[PDB]
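Novice: One structure, pasted below without further comment.
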Number of protein chains: 2
Amino acid sequence: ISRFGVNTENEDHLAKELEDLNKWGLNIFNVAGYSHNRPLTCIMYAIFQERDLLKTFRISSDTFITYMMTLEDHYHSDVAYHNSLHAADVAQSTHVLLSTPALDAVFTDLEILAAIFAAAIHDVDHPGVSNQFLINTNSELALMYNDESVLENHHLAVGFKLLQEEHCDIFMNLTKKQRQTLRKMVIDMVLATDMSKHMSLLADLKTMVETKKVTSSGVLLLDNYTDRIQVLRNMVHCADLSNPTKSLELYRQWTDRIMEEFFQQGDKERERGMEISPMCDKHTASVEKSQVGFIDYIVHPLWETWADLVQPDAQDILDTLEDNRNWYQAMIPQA
Amino acid sequence: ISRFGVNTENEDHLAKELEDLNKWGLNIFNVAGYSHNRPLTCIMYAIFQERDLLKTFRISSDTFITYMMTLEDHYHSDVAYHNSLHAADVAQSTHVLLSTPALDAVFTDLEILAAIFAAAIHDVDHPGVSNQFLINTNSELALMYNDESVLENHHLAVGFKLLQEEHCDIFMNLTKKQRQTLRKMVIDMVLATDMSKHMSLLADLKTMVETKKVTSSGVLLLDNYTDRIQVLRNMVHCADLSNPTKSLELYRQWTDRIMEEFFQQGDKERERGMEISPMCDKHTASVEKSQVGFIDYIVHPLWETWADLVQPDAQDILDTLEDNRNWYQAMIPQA
Ligand SMILES: COc1cccc(Nc2c(C(N)=O)cnc3ccc(S(C)(=O)=O)cc23)c1
Ligand SMILES: COc1cccc(Nc2c(C(N)=O)cnc3ccc(S(C)(=O)=O)cc23)c1
Ligand SMILES: [As]
Ligand SMILES: [As]
Ligand SMILES: [As]
Ligand SMILES: [As]
Ligand SMILES: [As]
Ligand SMILES: [As]
Ligand SMILES: [Mg+2]
Ligand SMILES: [Mg+2]
Ligand SMILES: [Zn+2]
Ligand SMILES: [Zn+2]
């Protein structure tokens, strides 16, 4: 497939954007625009072809496209941030991190497959409100999942349930053992995207970086499965939290979206007579301070630790983040 | 494919609804609900299988599904009436009319194919405002199409442009002559759905019914192409205008939608400082009178003429319409 729409110009524009597939600087908003709002289907198709994954795992192009279209359709286009463009971005970002020189030759094909698939599914069917909002409102999801990683268990359930239909089972030609290993890794990775787990994940990451063993050639030695899945879980987490490390033009567009989503949750809370979550309150919360806080307290400590792990691969990422942090700060009228 | 979602219950519920595929009483709202809002893809897949059209025309199931999913995606889900559920309904309704006993054996397989395809595409990419609104606002579409059947030319262009990509070309295995004949019929049928053409279409239909020649067995004799495409163009037109002939429960739901769409156009007109189209004015227009008027002045004269053409096939349709007309009237508080 070369296009999803009726615009012949878009075919070329789309292929033009995709020349940047292996780059941090890819523009996913453009990909969406030139793909008839199919950024997740298209970027996933591009990534799998780039990595020869349909050949390696004997996945039918036809089945792939059907599954991806339907997965993308289970992201809510009326949710401002947690929609398929976010999934696309996190998948493309994971694609780039997987190729970082320090991890060259470290991961198996099944692990690469797992990580990109996890990214693609990691927010599917997100309703655009937080775990705590679901718990506090006694939602069906919170009752199903006993208040524990409610959204993240749901995203996994949907992504895996969609594979049950023959015409969508992209893993059909994996062996039983392969499927079982993939399922374990994806579950691990997606559950690790719950922000309630971030502090512990980072702590354990800092710990691994403390005693990392960089081989002669400059490649991290990650010998056993436990060490490999820990890097992978942190990678998908970094990709998930990569917006502030992108070009400022891209980051600003992500901010518009996450604020729209937060403030809509706040409106729901007001509507229901609930206590307003402070970061969700449009009447009082500063957009600029929210990003300075987010970077200082969450994104910078994570990315600094990641950079430290893969040095010097992530240096330009760190500088961009630090540059972007400074832009938001300078946008706060007070010193 | 047996489902488009993650609900296993839906598989059975969906197949249950589809037992009514060949019936006027099918409930398309239910089909949409049990198909993860894929009523057009599912009903089209059901219809083609019912009629053995994928076999007859050597259409790949895979290609069919991809094309239908993408066509359905080009209906706007935020347009209240002119969305894919309407297309689904008009396609299922055309499916039923094609089997009316009076037309038994009359149409070729290519003609049946044409008519169902025309129904499926006939409103694709509709923006939810009328031709006259597009003309009056100097819209891009009106400038492209020189103010003539603006929407209807657009629906055709999109439906045919989507077939250009190999992975979506459901007509690939038709012969060049077949493709050319199909294209001519579909263009004719879709252009005939422009309401500005209704009076002339009806007049010419009444004319054909005047001198119809019902053969011994009770089947209409329609010897040449010109007579066949005229019945087909009127059939798709009838299907398009079939809401008031459905069960009252279904008709009422259609009314909610068309009024939402009309009144939103009126709001746009107000917003732009344009003259409000009277049937679009939410502040003054009566929903109930609008349906009584529509039936009395447009739907009943058409369906009466159709019934007359296929008698006695459409008698229950006429009675339902007449019953529904009486319900709306009785809902007008004044005599
Ligand atoms: C991983 O799960 C989530 C959920 C909500 C936002 C985010 N990311 C934030 C973004 C972003 N552009 O990614 C921007 N600003 C934020 C501000 C606060 C938070 S939070 C709710 O404190 O985790 C989060 C964010 C991540
Ligand atoms: C064929 O193109 C159109 C365009 C808009 C409405 C309709 N159908 C009407 C419906 C319906 N349920 O189908 C209901 N009420 C109507 C009232 C008026 C008109 S109109 C604009 O006068 O053609 C039309 C309708 C058909
Ligand atoms: As693509
Ligand atoms: As499927
Ligand atoms: As909040
Ligand atoms: As179906
Ligand atoms: As296509
Ligand atoms: As109007
Ligand atoms: Mg998430
Ligand atoms: Mg129309
Ligand atoms: Zn996410
Ligand atoms: Zn229509």
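The numbering of chain B matches Swiss-Prot: 325-659, in order.
Per the header: X-ray crystallography, 1.7 Å.
Cβ atoms here come from the backbone N, Cα and C positions, even for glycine.
Pulled these from Swiss-Prot:
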type	residues	note
BINDING	B:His406, B:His410, B:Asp447, B:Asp564, B:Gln615, B:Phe618	AMP binding site
BINDING	B:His410, B:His446, B:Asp447, B:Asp564	Zn(2+) 1 binding site
BINDING	B:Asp447	Mn(2+) binding site
BINDING	B:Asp447	Zn(2+) 2 binding site
MUTAGEN	B:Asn567 to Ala	Changes substrate selectivity from cAMP-specific to dual cAMP and cGMP binding and hydrolysis; when associated with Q-575 and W-652
MUTAGEN	B:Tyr575 to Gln	Changes substrate selectivity from cAMP-specific to dual cAMP and cGMP binding and hydrolysis; when associated with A-567 and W-652
MUTAGEN	B:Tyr652 to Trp	Changes substrate selectivity from cAMP-specific to dual cAMP and cGMP binding and hydrolysis; when associated with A-567 and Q-575
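For each feature listed, report its degree of burial, its nearest neighbours and the pertinent distances within the displayed model.
Specialist: DSSP classifies B:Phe618 (AMP binding site) as helix under the three-state reduction. Of all Cβ atoms in the protein chains displayed, 19 besides its own lie within 10 Å of the Cβ of B:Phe618 (AMP binding site).
In the three-state DSSP scheme, B:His410 (AMP binding site) falls into the helix class. Same-chain residues at least 6 positions away in sequence with a Cβ under 8 Å from that of B:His410 (AMP binding site) are, in sequence order, B:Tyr399, B:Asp447, B:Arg581.
Secondary structure from DSSP puts B:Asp447 (AMP binding site) in coil.
In this view, B:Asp447 (AMP binding site) is surrounded by 25 other Cβ atoms within 10 Å of its Cβ, with every protein chain counted.
Using a 10 Å radius centred on the Cβ of B:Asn567 (mutagenesis position) and all shown protein chains, the other Cβ atoms total 25.
Around B:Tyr575 (mutagenesis position), taking its Cβ as the centre, 22 other Cβ atoms fall within 10 Å, counting all chains.
Take the CB of B:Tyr652 (mutagenesis position) and look out to 10 A: across all protein chains shown you find 23 other CB atoms.
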Novice: Taking the residues B:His406, B:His410, B:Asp447, B:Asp564, B:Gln615, B:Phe618 listed for AMP, what is the greatest CA to CA distance in Å, to the nearest whole number?
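Specialist: Comparing all Cα pairs, the maximum is 21 Å.
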Novice: For each of the binding-site residues (B:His406, B:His446), count the other CB atoms lying within 10 A of its CB, then report the residue with the highest count.
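Specialist: Counting every other Cβ within 10 Å of each candidate, the maximum falls on B:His446.
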Novice: How many Å separate the Cα atoms of B:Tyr575 (mutagenesis position) and B:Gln615 (AMP binding site)?
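Specialist: Spelling it out, the Cα of B:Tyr575 (mutagenesis position) and the Cα of B:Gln615 (AMP binding site) are 10 Å apart.
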Novice: Excluding B:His410, B:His446, B:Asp447, B:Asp564, please set out which residues of the same chain place their CB within 8 Å of the center of the CB atoms of the Zn(2+) 1 site, keeping sequence order.
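Specialist: Those within range, site residues removed, are B:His406, B:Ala411, B:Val414, B:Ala443, B:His450, B:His479, B:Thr517.
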Novice: What subset of the binding-site residues B:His410, B:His446, B:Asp447, B:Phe618 has a Cβ positioned less than 8 Å from a Cβ of chain A?
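Specialist: Sorted by position along the sequence, the hits amount to none.
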Novice: With every protein chain in view, how many other Cβ atoms are within 10 Å of the Cβ of B:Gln615 (AMP binding site)?
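Specialist: The answer is 26.
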Novice: Measure from each Cβ of the recorded positions B:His446, B:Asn567, B:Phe618 to the atoms of ligand 2 and list the residues where some distance is under 6 Å.
Specialist: B:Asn567, B:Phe618
Novice: How big is the gap, in Å, between the Cα of B:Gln615 (AMP binding site) and that of B:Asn567 (mutagenesis position), rounded to a whole number?
Specialist: 11
Novice: Given the recorded positions B:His446, B:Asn567, B:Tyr652, state which is nearest to B:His406 (AMP binding site) when distance is taken between Cα atoms.
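Specialist: Looking at Cα distances from B:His406 (AMP binding site), the smallest one goes to B:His446.
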